[PDB]
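These notes are about the structure you will find just below.
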Amino acid sequence: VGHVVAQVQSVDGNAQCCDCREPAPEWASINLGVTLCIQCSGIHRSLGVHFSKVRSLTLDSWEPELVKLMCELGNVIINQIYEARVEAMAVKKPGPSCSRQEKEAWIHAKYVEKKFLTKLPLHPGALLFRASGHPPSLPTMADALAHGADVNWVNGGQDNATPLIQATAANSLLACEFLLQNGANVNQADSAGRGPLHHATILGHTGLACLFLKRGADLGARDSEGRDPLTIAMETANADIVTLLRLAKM
Ligand SMILES: [Zn+2]
C-alpha cells in the first residue's frame, strides 16, 4: 500500500521499461519481477500466465511480500539474465518510440524463444533447488527458471524434496512467494508425504503456514505418519498454527 509505484520504481533500473526503456513504467510482471510500460505490458498479456502475470503498480492492490519480492529482483537483474547475449549477438533492443510489431518480436524472442540467454544458468532444476535453500539467491532462482528449471523439481534418490520445501526450510517468505508466482504446486509432498504446509508447521513458521493456506494448501493432507498439519501443530504445542488451521477449516 505504501506507494507501491514509488517504491517499485525506486529499485535499480525500474524507472525504465524492462523491454523498451520507456520511462516511468506503471505496469509489472509479478512472476518475472519487472516493470513495464503500457505498450509492453499489453504485449505481455498476449503471452499467457505461464510466461507473464501483468499487474498495475497504481491501480491494483499489493501484498507486502510481493512488493519486497519485486525489490529483490528488478529490470537490471532480470535483463542480466534475459538479455545476457544481446551485446555479443550485436542485435538491437527496441527503444520507447519503436513499432508495436518490433516490441512484439523482441518480447517473444526474449521470453518465449529465450533467444538471448547464455547456454548455462548444467542442471537448472538442481540449481533452482540449491538457490531456494538457506540463504536463498532470488537472482539465481530467476536464472535457473529462465533456463527451464522445473519449479516442482524433485530431489530424487535423496529426500524427494522440492524448491518450495527448501524455501520453507530456509524460512524465506520471498523465495516461497517467488516459486508460487512461478507455478509451484503448494501441495507437492516429499517422500514422507510432507507437503510445504507440513514443513512450515514442523518448523513453527507461522508466516509461511499462513502464506500456504492463502494459496490453497490442502488442510487435510496426511503424511506417512498419518499426521495432518493440525496434529503436528498440537504435538509441537504451537497455539498460533493450531489457531490458523482451525480457522482455515471454518
Ligand atoms: Zn516498453
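Heads up, chain A uses Swiss-Prot numbers, so what you see runs 404-524, 569-697.
A Cβ is built for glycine as well, from the same backbone N, Cα and C atoms used for every other residue.
Under the three-state DSSP scheme, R448 (mutagenesis position) falls in the helix class. Neighbours of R448 (mutagenesis position), defined as other CB atoms within 10 A of its CB across all chains, total 14. For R448 to Q, Swiss-Prot lists a mutagenesis experiment annotated as follows: Loss of GAP activity. No effect on GULP1 binding or association with endosomal tubules when coexpressed with PIP5K1C.
In this view, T461 (mutagenesis position) is surrounded by 10 other Cβ atoms within 10 Å of its Cβ, with every protein chain counted. Recorded in Swiss-Prot as a mutagenesis result, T461 to A carries the remark: No effect on interaction with ITGB1.
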DSSP output for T461 (mutagenesis position) maps to coil
Distance between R448 (mutagenesis position) and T461 (mutagenesis position) at the Cα atoms, whole Å?
-> 17
